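Below is one structure, written out as structure tokens, with a few remarks after it.
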Amino acid sequence: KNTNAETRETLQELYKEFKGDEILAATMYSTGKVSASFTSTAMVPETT
Amino acid sequence: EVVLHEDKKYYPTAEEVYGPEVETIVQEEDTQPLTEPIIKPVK
Amino acid sequence: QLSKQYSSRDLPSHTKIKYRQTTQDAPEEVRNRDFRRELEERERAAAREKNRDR
Amino acid sequence: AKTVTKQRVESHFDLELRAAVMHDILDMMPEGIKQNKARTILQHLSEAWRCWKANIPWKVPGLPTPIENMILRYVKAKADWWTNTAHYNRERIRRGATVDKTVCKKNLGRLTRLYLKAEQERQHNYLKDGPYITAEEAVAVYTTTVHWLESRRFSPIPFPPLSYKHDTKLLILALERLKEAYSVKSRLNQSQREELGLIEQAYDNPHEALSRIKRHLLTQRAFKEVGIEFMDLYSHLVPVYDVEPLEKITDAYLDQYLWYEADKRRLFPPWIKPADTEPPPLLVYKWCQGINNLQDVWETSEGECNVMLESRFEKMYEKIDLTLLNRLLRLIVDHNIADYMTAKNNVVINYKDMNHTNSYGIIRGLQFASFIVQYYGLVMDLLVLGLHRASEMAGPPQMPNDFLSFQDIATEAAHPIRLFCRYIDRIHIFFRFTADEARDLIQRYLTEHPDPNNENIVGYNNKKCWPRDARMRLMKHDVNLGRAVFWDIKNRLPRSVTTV
Amino acid sequence: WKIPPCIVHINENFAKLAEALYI
Amino acid sequence: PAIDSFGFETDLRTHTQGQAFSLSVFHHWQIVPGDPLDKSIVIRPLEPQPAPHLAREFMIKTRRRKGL
Amino acid sequence: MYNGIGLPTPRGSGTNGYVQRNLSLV
Amino acid sequence: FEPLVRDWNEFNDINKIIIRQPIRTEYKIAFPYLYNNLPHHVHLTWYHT
Amino acid sequence: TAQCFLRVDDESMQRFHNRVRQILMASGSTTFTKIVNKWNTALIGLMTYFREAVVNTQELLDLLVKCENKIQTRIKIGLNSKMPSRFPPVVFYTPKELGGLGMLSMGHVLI
Amino acid sequence: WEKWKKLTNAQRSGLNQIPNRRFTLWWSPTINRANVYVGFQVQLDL
Amino acid sequence: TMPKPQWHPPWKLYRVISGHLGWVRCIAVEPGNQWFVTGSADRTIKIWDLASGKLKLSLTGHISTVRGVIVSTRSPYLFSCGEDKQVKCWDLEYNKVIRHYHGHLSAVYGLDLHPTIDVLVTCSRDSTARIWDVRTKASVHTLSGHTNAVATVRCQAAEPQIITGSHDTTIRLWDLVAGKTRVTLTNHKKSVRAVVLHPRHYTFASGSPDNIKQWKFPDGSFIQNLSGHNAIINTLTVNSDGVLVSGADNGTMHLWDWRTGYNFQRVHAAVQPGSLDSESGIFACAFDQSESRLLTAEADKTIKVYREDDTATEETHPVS
Amino acid sequence: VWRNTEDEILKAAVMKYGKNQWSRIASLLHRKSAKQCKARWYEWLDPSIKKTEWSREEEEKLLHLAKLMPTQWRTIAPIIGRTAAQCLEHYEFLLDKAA
């Protein structure tokens, strides 16, 4: 992306001033994750 | 490597689950229409 | 105590048994056959087919 | 000893499913010596099925594994059966084999549940695999929209003033539009009776209303939940969204207002075309009559080629992104209205007993969603044409052009793209190439997607409705130009935004 | 063998997106 | 003509209730009414050509199949 | 004469499938 | 009777044909095999009595 | 300098057909005159949109014959007979002032 | 031609038979003719 | 202890066929070894080529799970049996159902053919078995006396001719012509779902979650236990060469020696990609007629085909 | 709107019948419908909704999100555990205290 000065200088300053994050960084029988993730599509599928 | 939901492969593939020497057929639609008898008659 | 009622489906039908003939596969030829080598043959032939396939 | 016919098929499937369970484990992997609580493992099994159907993560806290595996296995058996039956009947209904009237309704209900399971998964995957649009594509899109608007000399749309003169006209139009729903005045219901009450009282006191509206527009960013359901058109279904009457009124007004101001300030250039000036039979006439009036359009003497390509944007209303869309709306309206619109697309969507939260796409059953779709489509017209040709088509901001006109003949013939119309999300483009433009295009096509085996001819789809005397003739140069043109247009559109 | 009786993630590129846009 | 010899049997027997009956043999060749070489005679490609153009078409179609 | 005109079977068509020749042909 | 069972061809090319007398169903039934492709379950009836 | 030949699209024929299909399907709870009011609305909405693409599409003309006569047949079935002489055309096409049903037709053409 | 209380289920649905009934009475010397195909003749009651 | 068992080579997975849309519940091989036939819980009966594994044809007549199929040695007939309470007779020269045997009162759990006469035995969940005359579709005998689902039935030409193992955990050997129970074996503690007969040894085995048992004809006398496979046992299938395959319901399949009762191999396959691990389970096993290949029909909708390992020897695989 | 009496009749009805039989609970209430019943319970009368003061980490997280995902209150709220109307009022309140 060499589209314009706005984008070049943007990505420069972004890769410069931008450093790792804090809040969401932290915030991102058997147990039952199988049954949960199977009768719910709104979960990541475990098969074991 | 941001994986657009349209691709999103879960599920390790066949070759990777079975191995390099076992073959793996996948036969949905079949050959051989219905009208072609299995045992043929004689004439 | 055998009733006289009856059914449309129990009317006589298909009253001869088709016996498996000589060419199809009679229990005689099954008495004979060598299966292992025949099968090895056809499996190799199929592998050659799907080789020429790719 | 009666057969299993057509009305005992579901009942019989369950007799035998729950018999099989009772054989299966609750009496052949016990060691619950006492009295094996089979009557309660069967109750789990029926609640596991209800939770699968409602998309609820079913986990019973302490329950031995063999029992949990038995239940999960059998619910997956029932789910495979339920889903394959839904596939089967939908084909029957689509082509026309049933007229049975309980199958039509059972099947609309089955496919609504399946759609909402797929959808809740797609929103979860958004929030997990992160914004699909990079921080380079988003910035190119933003900067390009800024350059468009600045070269047009647009004048952003301001907040509906306090003593604005037209507001009772705009609200009278809103409410007329809303009553058109209940034209017949049927048995409607409680909720439609209440909505009609709201319309009438805001018809009587038009300033309590406008006060309420501008208050909503100023302070509210958390709205009620909307209900969904499907309209069955026998060949596909259509979602239909049900919003609460108070917000329906505030959106009706905002709809009218944005469209009035946008058209007065000339936001939408003339190729965005469900336009108020003609009906669709007249657009078809004007397109034929615009092609025919291009300059030397029917000549092939020197080996030119005309290509008419037409496609669809393939999922725009569903990969709109609410953060990028907020900022792109802010370039245009008052940050209050931009925020109201963008926060109103993020609601809880509810069907019989399944609920989820919209976070990725757009609810098309809002009343300003016409505006949002056509503005986003403007941004993608810009990614397809480029700013230079789009500004030649739209003409200088002091002197716009009309639908398919240019200013001179130099500008019209200065480029391959001669006409462009975009119905809501359908795209019809008309190119006119010279011999060497065509040759170079095909060169760079083949270089990347080489077809040595003459298999380009196979995929090509024509219209099997004219006789072969009138269809398209697939020669090598022709089908290769067709594919090169498509390959070149589909490369301008990032895949995280829309595709073709 | 006793049976009981029946009765969010966020990526971190959201942050780099939002702030790249503010810049 | 060998051209119009086709199905004439069925046509005749049908129209006359089989009372008449036709048997046929080749007898001789003859000149076809056509000018085999005129470019200003064009083919309405399915309607039946009138006599001035039978050999014109005959050539066009025969080569179109064979002669190129 | 069924000369390639008409229906295969006028059974589920809502017509009697009766055919005629365009009398105003010339 | 109800029909017994239920793209491109070259012999049907309209540039290569000569229609001097137009085929009709009487011919297609008089000569089943000459005048018809895939003629199946057909009786060839003829009479020069 | 050129001619445009028009036809109705395939997906527009299919959408008309599905619209008639749901008329007939949701009519065991309507009265004869409402079944015919919906037929009239759909058929005007097709003819006044397309208008000469309909004349040129030989597949519509058949669609309209079969669909019109399916609507008539549902009215017969609503009474309890399909005899063709108990229900001449007069009872369907008579305007609604003279008491008829008031159908508008396009299936009496020659195809 | 021919210019609250609360109703049970089968009153709030199921057609209204009266307009069908009067369409049949009006068109009735046609719907009830004598030259028919198959049909077995019967006298109305009284 | 016992003599020392014969050393048998091992078996290795070599093919995995995938085309069904629900559990695959029964499998069988042609007489002449060209094709095998599977019947599944997606209600279809598929017919696969045994060399390549290509699907030749799929028949759809049933209304529910096909729970057993078999193919007649004497006539060009396939017999299918389902959970819709129906037993069907497919004729393989038109590929069409020609005959249907009506009279059971709940799902038909299994079905077998007499090799000499033309009669049929079927076992069902109404806790009875029935003997049909193949040719006039009439029930000649209703073998009653169990007190629960009759999980399985086998028939032979010697005597007694009919062996049914049930879910009340007992086995019965029946006199056919008399049509009543000779011997009642109550040695198993859990439901008996698989029984098998040796091709040349007047002996038969019967499996249950407790342990397989071997017994001796014709009065059903105990011979030995076989233990180690502690899982619900869905199939037992015995080779000519004393190989005995016992396939279970939690996926695992063990291989034994028929004679000494020594379990020499244990296979635990892996489920097809998108399956849960609780969707591993084996419903049918079958040796081909060369008795070289072993097909299995699985609860994850697969047909796993195992072959004999040609490069192993007693010193590669010591016998314990 | 809603009055102490009706709110308590609701409470009693729900706690008896269960939390998915909205139509009968509606029937107990004079001039109240199941939409309103369900909304009232899930926003104000549910006892897993907490009416307390904000932890400082709650608040700093609040502002972090409202910057990440601007104006999406239904999406934000569950990630911190108050209803979206609470989150919204408190975010404007922090903005104005710092105004």
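Numbers in chain L track Swiss-Prot; the residues on display, in order, are 10-108.
Quick reminder: no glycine exception, Cβ is built from N, Cα and C everywhere.
One mutagenesis experiment named in Swiss-Prot is L:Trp31 to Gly, and its note says Abolishes DNA-binding; when associated with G-53 and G-82. Around the Cβ of L:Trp31 (mutagenesis position), the number of neighbouring Cβ atoms within 10 Å comes to 18.
What Swiss-Prot says about the mutagenesis result for L:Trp53 to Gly is this: Abolishes DNA-binding; when associated with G-31 and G-82. The Cβ neighbour count for L:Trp53 (mutagenesis position), using a 10 Å radius over every protein chain in view, is 13.
DSSP places the residues of the domain 'HTH myb-type 2' (L:57-108) in helix, strand and coil in these numbers: 34 helix, 0 strand, 18 coil. What Swiss-Prot lists as domain 'HTH myb-type 2' is L:57-108.
The mutagenesis experiment L:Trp82 to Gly is recorded by Swiss-Prot, whose note states: Abolishes DNA-binding; when associated with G-31 and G-53. Neighbours of L:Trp82 (mutagenesis position), defined as other CB atoms within 10 A of its CB across all chains, total 24.
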### Query
Which whole-number value in Å describes the distance between the Cα atoms of L:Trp53 (mutagenesis position) and L:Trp31 (mutagenesis position)?
16
## Note on the structure
Between the C-alpha atoms of L:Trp31 (mutagenesis position) and L:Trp82 (mutagenesis position), the distance in angstrom, to the nearest integer, is 26
